[PDB]
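Undergrad: Have a look at this one before I ask anything.
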2 protein chains.
Amino acid sequence: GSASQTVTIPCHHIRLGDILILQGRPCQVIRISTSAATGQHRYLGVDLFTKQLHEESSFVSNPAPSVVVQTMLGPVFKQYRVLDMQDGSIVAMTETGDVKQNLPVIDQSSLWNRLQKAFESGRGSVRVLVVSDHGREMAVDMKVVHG
Amino acid sequence: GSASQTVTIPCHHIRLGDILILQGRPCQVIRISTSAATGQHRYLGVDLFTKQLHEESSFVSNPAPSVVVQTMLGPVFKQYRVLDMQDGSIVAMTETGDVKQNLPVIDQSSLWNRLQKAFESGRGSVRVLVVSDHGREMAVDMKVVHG
């Protein structure tokens, strides 16, 4: 794994708790403040893998006249099926049938417990949302597909 | 004025109060719910110009494998300078020097009052954020530029 795919988010749609790419790292935002000198917004986040703190200021662009936008980068989440769960890791499958045997689950907002209860009442409708960071994947949220 | 420029917003970055394009109309979101049959998110908003209610469901796309994204459209805000204020309308100027003599200000969260107090303590640093809808422009927020 080299880099990863990113989406561009306008700063007015970013709130505490969102997941941003802060200096190449997937992070959960815990502070938002504003530079008095430049007006850029400044984002303090926790690294999802290493749990270290990082900060990054926003990018200001002038695409059209009278159009000023500030943006940050967000990660593209992948969506895997859950084939099972064994001691803090899961067996997942991608949309093309590629099996991942020991995919880890982050410890955040008791995701393991919500995932387990959803798995035991509807295996086929549960999905994990997965973040990639330089070859390493981790499940960071869950989702139940209706059909 | 024909259409307008739009940005694409991921549904996980949309919260109550955001401004979305709901069925071609600039709207303030007041409900978010989820379709049980499809899993699309459903957005109920108030028309910023006519104050009528509109609803629209999200667009589900499958760009890459294991990548599912839901999006809505947001308006691109323009940024005008304030040359003055006279009875509920302002004289604004665009970044290229085009003057707009009777630009209206929306009545929302007492924007006129915050704008007036900022104008009388720093005319040159105040900006209005402007929404366009089929030729009609309106100021919907304010901003103070540091430099």
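Note that chain B is numbered according to Swiss-Prot, with residues 27-173 shown in order.
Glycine residues also receive a Cβ, built from the backbone N, Cα and C atoms like all the rest.
Pulled from Swiss-Prot, these are the listed features:
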type	residues	note
MUTAGEN	B:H39 to G	Abolishes the ability to self-assemble
MUTAGEN	B:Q127 to A	Abolishes the ability to self-assemble
MUTAGEN	B:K143 to A	Does not affect self-assembly
MUTAGEN	B:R149 to A	Does not affect self-assembly
Undergrad: For each of the mutagenesis positions (B:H39, B:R149), count the other CB atoms lying within 10 A of its CB, then report the residue with the highest count.
TA: B:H39
Undergrad: For the mutagenesis positions B:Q127, B:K143, B:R149, return the ones with C-beta distance to chain A below 8 angstroms, or 'none'.
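TA: The answer is none, since no candidate qualifies.
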Undergrad: Sorry to bug you, but what's the C-alpha spacing from B:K143 (mutagenesis position) to B:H39 (mutagenesis position), rounded to the closest Å?
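TA: Between the alpha carbons of B:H39 (mutagenesis position) and B:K143 (mutagenesis position) there are 32 Å.
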Undergrad: Near B:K143 (mutagenesis position), which residues of its own chain have a C-beta under 8 A away, given they sit six or more steps off in sequence?
TA: none
Undergrad: Please list residues from the chain of B:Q127 (mutagenesis position) whose Cβ is under 8 angstroms from its Cβ, counting only those at least six apart in sequence.
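TA: Set apart from B:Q127 (mutagenesis position) by at least 6 residues yet with Cβ under 8 Å, we have B:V117.
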